Number of protein chains: 4
Amino acid sequence: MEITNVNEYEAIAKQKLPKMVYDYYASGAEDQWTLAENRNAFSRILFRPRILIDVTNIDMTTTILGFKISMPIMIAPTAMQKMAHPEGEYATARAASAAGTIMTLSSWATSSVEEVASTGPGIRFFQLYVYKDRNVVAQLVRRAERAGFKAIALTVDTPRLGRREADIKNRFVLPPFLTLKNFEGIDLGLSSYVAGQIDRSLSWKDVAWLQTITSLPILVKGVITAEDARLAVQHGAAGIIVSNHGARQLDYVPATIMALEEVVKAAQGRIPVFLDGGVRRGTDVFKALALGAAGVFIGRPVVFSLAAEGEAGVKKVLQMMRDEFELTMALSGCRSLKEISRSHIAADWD
Amino acid sequence: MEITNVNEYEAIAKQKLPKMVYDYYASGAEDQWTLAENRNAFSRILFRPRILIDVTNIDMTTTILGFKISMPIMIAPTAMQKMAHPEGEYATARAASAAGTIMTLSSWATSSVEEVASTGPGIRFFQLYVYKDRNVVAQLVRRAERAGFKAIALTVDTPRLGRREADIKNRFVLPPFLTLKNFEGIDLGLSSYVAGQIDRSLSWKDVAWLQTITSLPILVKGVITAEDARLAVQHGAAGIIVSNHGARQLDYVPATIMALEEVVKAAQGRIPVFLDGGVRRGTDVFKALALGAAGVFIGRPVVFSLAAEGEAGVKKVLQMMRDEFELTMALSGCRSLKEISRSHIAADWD
Amino acid sequence: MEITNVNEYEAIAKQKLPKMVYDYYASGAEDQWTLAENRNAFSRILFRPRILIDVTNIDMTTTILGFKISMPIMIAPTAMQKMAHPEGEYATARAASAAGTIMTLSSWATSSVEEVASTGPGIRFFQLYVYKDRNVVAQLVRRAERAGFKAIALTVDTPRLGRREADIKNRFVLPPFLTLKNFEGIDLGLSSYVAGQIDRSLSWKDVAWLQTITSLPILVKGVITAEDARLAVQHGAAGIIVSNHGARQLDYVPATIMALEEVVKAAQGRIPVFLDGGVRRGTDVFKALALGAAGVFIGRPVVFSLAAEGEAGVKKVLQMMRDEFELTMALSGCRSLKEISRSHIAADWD
Amino acid sequence: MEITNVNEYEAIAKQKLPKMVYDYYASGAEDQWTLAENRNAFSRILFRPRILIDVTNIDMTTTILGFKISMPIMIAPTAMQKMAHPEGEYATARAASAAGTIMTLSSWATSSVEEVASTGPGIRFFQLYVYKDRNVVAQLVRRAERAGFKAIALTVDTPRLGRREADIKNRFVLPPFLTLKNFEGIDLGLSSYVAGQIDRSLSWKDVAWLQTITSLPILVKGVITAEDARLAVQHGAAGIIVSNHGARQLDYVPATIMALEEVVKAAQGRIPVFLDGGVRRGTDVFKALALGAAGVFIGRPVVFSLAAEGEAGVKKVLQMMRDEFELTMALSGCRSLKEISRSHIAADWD
Ligand SMILES: Cc1cc2nc3c(=O)[nH]c(=O)nc-3n(C[C@H](O)[C@H](O)[C@H](O)COP(=O)(O)O)c2cc1C
Ligand SMILES: Cc1cc2nc3c(=O)[nH]c(=O)nc-3n(C[C@H](O)[C@H](O)[C@H](O)COP(=O)(O)O)c2cc1C
Ligand SMILES: Cc1cc2nc3c(=O)[nH]c(=O)nc-3n(C[C@H](O)[C@H](O)[C@H](O)COP(=O)(O)O)c2cc1C
Ligand SMILES: Cc1cc2nc3c(=O)[nH]c(=O)nc-3n(C[C@H](O)[C@H](O)[C@H](O)COP(=O)(O)O)c2cc1C
């Protein structure tokens, strides 16, 4: 009896993590309708597989912003990984490098850019918020650039934090020996401070502002309507991440897989569109690409596997998804990502 | 571990109220299909949120019939609140005044207009039925006007009472020290009398009749078809309340959120259209306004919180809904009620 | 704590009847999908009630084939009622007479036409099958005419019996002191004989044949497609009963409420169309009439209430449905059956 | 208390087979969504039965590739039947001969073509894979032809094996005294070898290749899109089997009953189209033929009944389906397979 699927790592995390920690990571907003729907919506898309195609050699490699990677599955920024495992972000960085894929570090990481860069080479993105204290935004950016990060993933769906009721009932707090390391050694305990820096005044001009302090590509994260996707194209974003923040912000927003297509269309092929939210199977990954995503990101499975198995756990999550994705490409008759078409899928709404 | 949502107050009420009292308040008509659907239909409406909008200052204030209030969440008339808590309607009136919103007192209240007016200033509406004994209707109206009530909410969906089977099995009766106080000190034990006064002969001309005995605005409560909404416009109603009476009348009528739009359209912007039935979240409130409601009313949560926590409980219900509604406005990109549009929502039936 | 709804009688029957007897009556065909759907399909139809209509006086009286009855709820032919209660069909006949409605006696009754006619006056219909031995068909008809039956309800959906698996597992047999009384005292133990008489060769010409041996009106029972309804009009049926035989024949036929309209349309107002299958509430009854039925029939509730309460039980089933139907008419704004329109309902499929 | 339906045999198999064996046979791919849907999709198709048609004599006989059989229900190739019962494929062959229907032997059978041919006469098909070692493909074909097999059923949906997670957790292995007998006595322990022979390079030209080494008709098994059905017509297949391999390959492919029609249309009446996947009732069989199948195949019920009852079990599965199919034809008004039309069914998607 073995661990055969990703979703199984969640069950194990849950039996061993303290309730407050598990809930923190697992929880969605309020009644968690979108949490559930993020997963459920993938079951409303079916396959239209082609048979008798030579599928000896499958090429999953892709190029993301000029960076060539091993597969179109990247890691989404989550937060305080050291609550899940001692090595926390170090383990996640070593597994992402090992897999030939990209990691997106959280500005709320319990590891700083430099300590993450000290694990070894590997393409890494840094997630950020346009904080109130703009001098602070510039030091994080500089520090990110220095440590060798290749792009900035700007969260644009959080003017304010959504209500995740378990945290309130669990009276959630960051454990004793941990710190938000990117906020230490710069010119400003920290949890509260960082929570207060979230600027609820941001507008499109603030994204323009960010482009004057950095030369790195900017990916607006949290776009789910065609209206905002076009504005992101306009204000010169390097790509859009169709996300609902793992369903932790506003409830009742659509499943990202359902909003995907509308956003992909609005972008008009100008920039790469990615997705995250509920991706757990190689089949999920295929559907997203057939719909138009240039790649997908995974969040919760990483923290869950980390908690269960340390670095071996994240290594395993990544191996399982590329294996399952390669078999799905084989069985659908696709020899490259370029071969995946809209016709290989049939959506409930078609 | 704390109370984070409104719906939780129902569970607590239920564990402490006598079965007969709980059932009385909780029950719907016959198989209670609409009871359930009143809640469930809100989950068939999704959001289309706008991002990167300055949401520093949210204005939830609205004007209802020339009365400016703090938010578009008002209290619906329920009945015999003193079965739930000693202070019963006094507690509900003090919490509504404190919140800057309107209370709708039931003609079946266990507190009279004057005793409710003795708690302090505050805008209040009075619910009534065109009783058989028309002399009685006039004394209630006069007494209401005197006590300072600003409008009459006329129930028009009850020619006869719907069958709520639990009451029959529980052999429901009003507890000993309580009375229907509005029916005492006027020119006519009381429960039976009041039950017999419900006139099953009422027609549109009876609404005209009511306008000859009062100068206060009349809101027809219980309109769910476009046909009746237009007749209400005609017979000079000051606004319509799309209601199904908390699903206690006829079963299998649509969820009020589903009938809302048809009624809003028929009214052609001439008069304000409100809604009640199943509103439990700030998200619910947003959907109703995006559909066209000028405001919403809450019924059961008030009695449930009253039973659990007295006046602090109702205070809490109101604070939770305005908090949750303000965050929903922030996350959808709306700085005023005027900014809420039809485009910020996507209904299953669109 | 009291019995408030019809469906409750089933639960009580079940706790007291021997498993074999309960199963016999309760069971549907094979996986019993249509059994369930017969009930479930009524929940896919909603109301569009009119308010403020004088509903002082409700007239539920209707005329069925020149016979004026108290309400549009009649009793369907079931079978061997004496397995459920000693008085069996005598009790059902006295309750139907008392209620001012029509009873349809089964040719499989454990009581004969004359013994049913000996309970008192009352309009009664007789259900039959065109048996193999045509001489037998003529004696039943004659005997029916003699005993004062007003019409023949001809089952046309049973060339062969459907598979009701519980009967097979229960090794079902008619209890010792009972007999199929209509098959005794005529020119032909009986259960087997009667089971063998079912003619699987019947065609439309056999219905013509029946009209040469009787002058009584013929109602073809078991029509669910528009094709067969038109043929029934042609071959001079006095009315059609949209039935699926209580879902005991072929599984996966539609719920009668779903097939109703197609049949009502095909009949083009030429003859009365009735319905049976899953009718348990006054609300059910309203929907059927709004769709076009001239009346409905109830089967299982009668045997269940009989088993629970004898004649008082059937009396109660009938009182509960007319009460619930009158309140539904009041709440929908209908003062006569003629006032019930298609516009007072909204079907999922509209 | 008796066994009345096929599905019941699964429950009994499960209580007596070792977990590893049961799981092997029962399992679907990954989350087994299509497994479930293979069954569930039959419930979305309803009947439109004709009444009063002489249904004395029902003719279920059909002709499949010039071979006249007793009914349109054949047996699908499964694998290693001797894990389920000692007699394994011998028992299945004797029951198929006895029933007057066709058996499809698996190339993974625990019995060889000749030993299956030694049970007696009977029409038999042989399932195969275009193995890597093409010399091996030719010996199996020759051996099949010799033993008297009439057609080849070529699996075309398995370039690679789908992930059936229970097998991995159960560490599945073929029991000690069994062997893949068709792979012994030819020019090449065996399980591993045979697993490695599956050629993931196959294309349409490989099907052309097969036609140069055999004169027997070729039925491409595993076609579910209209695109591939037309290519199969082109490359001269003798018929197509709409299959999803019992849902064990790729998950999220449609239920075969849902893909059926699209494939039947694409074939343009040129060649016979068959179906398998989830067929458990005589009603299932009718729906497939009304949709256009020339016949259906059953897989799992055979192994389950084998495990429960040996040869008597398979005999019983076949008798139950023809009985149930004949009654469904009687009740729908069909006297021959030719009489089954598209109009006798109404699909959810129509
Ligand atoms: C604990 C946690 C913290 C997160 N913090 C952020 C954040 O600060 N900014 C952001 O844009 N997304 C944040 N996310 C969302 C992820 O970046 C990603 O959108 C989501 O987790 C993907 O969905 P999934 O877990 O179903 O894979 C967070 C997610 C988790 C679980
Ligand atoms: C115990 C109780 C008594 C009520 N009495 C009346 C009434 O006399 N007249 C009326 O129009 N509505 C009455 N209502 C309905 C409310 O005014 C309102 O329509 C409904 O409660 C709102 O639905 P909700 O509880 O899901 O918030 C009553 C509701 C309850 C729970
Ligand atoms: C035990 C039993 C026997 C029945 N026998 C017949 C029959 O011989 N002929 C017939 O047309 N219908 C027969 N029916 C069906 C009823 O006449 C009627 O169609 C069905 O019971 C109505 O559905 P309901 O029980 O949900 O009210 C029988 C029903 C039951 C329960
Ligand atoms: C244990 C097992 C092994 C099978 N092996 C094969 C195979 O080697 N090739 C193939 O085309 N189908 C194979 N099938 C699928 C069957 O031929 C058929 O498509 C499927 O079992 C029919 O679905 P059902 O079991 O719901 O009747 C296998 C099925 C089972 C259960």
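Numbers in chain D track Swiss-Prot; the residues on display, in order, are 1-188, 198-359.
The way this entry was determined, per its header, is X-ray crystallography, 2.0 Å.
Note: Cβ is positioned from N, Cα and C throughout, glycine not excepted.
A helical conformation is recorded for D:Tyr24 (mutagenesis position) in the three-state DSSP classification. Cβ neighbour count for D:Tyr24 (mutagenesis position): 22 (other Cβ atoms within 10 Å of its Cβ, all protein chains included). In Swiss-Prot, the entry for mutagenesis D:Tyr24 to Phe states: 10-fold decrease in affinity for glycolate. The structure shown retains the original residue.
Look at Swiss-Prot and you will find D:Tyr24, D:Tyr129, D:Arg164, D:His254, D:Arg257 tagged as glyoxylate binding site, backed by similarity to another entry. D:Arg164 (glyoxylate binding site) is surrounded by 22 other CB atoms, counting those within 10 A of its CB over all protein chains shown.
DSSP assigns D:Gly287 (FMN binding site) to coil in the three-state reduction, placing it in neither a helix nor a strand. Annotation comment: Swiss-Prot describes D:77-79, D:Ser106, D:127-129, D:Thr155, D:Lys230, D:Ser252, D:285-289, D:308-309 as FMN binding site.
In three-state terms derived from DSSP, D:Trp108 (mutagenesis position) belongs to neither a helical nor a strand segment and is classed as coil. In this view, D:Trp108 (mutagenesis position) is surrounded by 22 other Cβ atoms within 10 Å of its Cβ, with every protein chain counted. For the published mutagenesis D:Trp108 to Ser, Swiss-Prot gives the following note: 100-fold decrease in affinity for glycolate and 500-fold decrease in activity.
Under the three-state DSSP scheme, D:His254 (glyoxylate binding site) falls in the helix class. Per Swiss-Prot, the feature active site, proton acceptor maps to D:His254; the stated evidence is sequence analysis.
Pairwise Cα distances among D:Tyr24, D:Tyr129, D:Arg164, D:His254, D:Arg257, which the record gives as the binders of glyoxylate, peak at 20 Å. The closest partner of D:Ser252 (FMN binding site) among the recorded positions, by CA position, is D:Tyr129; the full candidate set was D:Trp108, D:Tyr129, D:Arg164. Residue with the densest Cβ environment among the binding-site residues D:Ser106, D:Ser252: D:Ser252, by other Cβ atoms within 10 Å. Between D:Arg257 (glyoxylate binding site) and D:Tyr24 (mutagenesis position), the C-alpha separation comes to 10 Å.
For D:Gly287 (FMN binding site), the nearest neighbour among the listed recorded positions (D:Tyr24, D:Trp108, D:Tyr129, D:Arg164, D:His254), judged by C-alpha distance, is D:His254. On the backbone, the CA of D:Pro77 (FMN binding site) and the CA of D:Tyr24 (mutagenesis position) stand 15 Å apart.
Taking every protein chain shown into account, D:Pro77, D:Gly287, D:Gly308 are the binding-site residues, and of these the Cβ with the most other Cβ atoms within 10 Å belongs to D:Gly287. All protein chains included, D:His254 (glyoxylate binding site) registers 23 other Cβ atoms within 10 Å of its own Cβ. Close to ligand 4, meaning a Cβ under 6 Å from one of its atoms, are these of the binding-site residues D:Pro77, D:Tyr129, D:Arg164, D:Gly308: D:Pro77, D:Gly308. Spatially close to D:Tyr129 (glyoxylate binding site) yet at least six residues away along the chain are D:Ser107, D:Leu154, D:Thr155, D:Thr158, D:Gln206, D:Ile207, D:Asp208, judged by Cβ distances under 8 angstroms. Of all Cβ atoms in the shown protein chains, 21 besides its own fall within 10 Å of the Cβ of D:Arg257 (glyoxylate binding site). Distance noted between the C-alpha atoms of D:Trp108 (mutagenesis position) and D:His254 (glyoxylate binding site) is 14 Å. Distance between Cα atoms for D:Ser106 (FMN binding site) and D:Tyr24 (mutagenesis position): 15 Å, as a whole number. Recorded residues D:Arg164 (glyoxylate binding site) and D:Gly308 (FMN binding site) have their alpha carbons 17 Å apart, per Cα-Cα distance.
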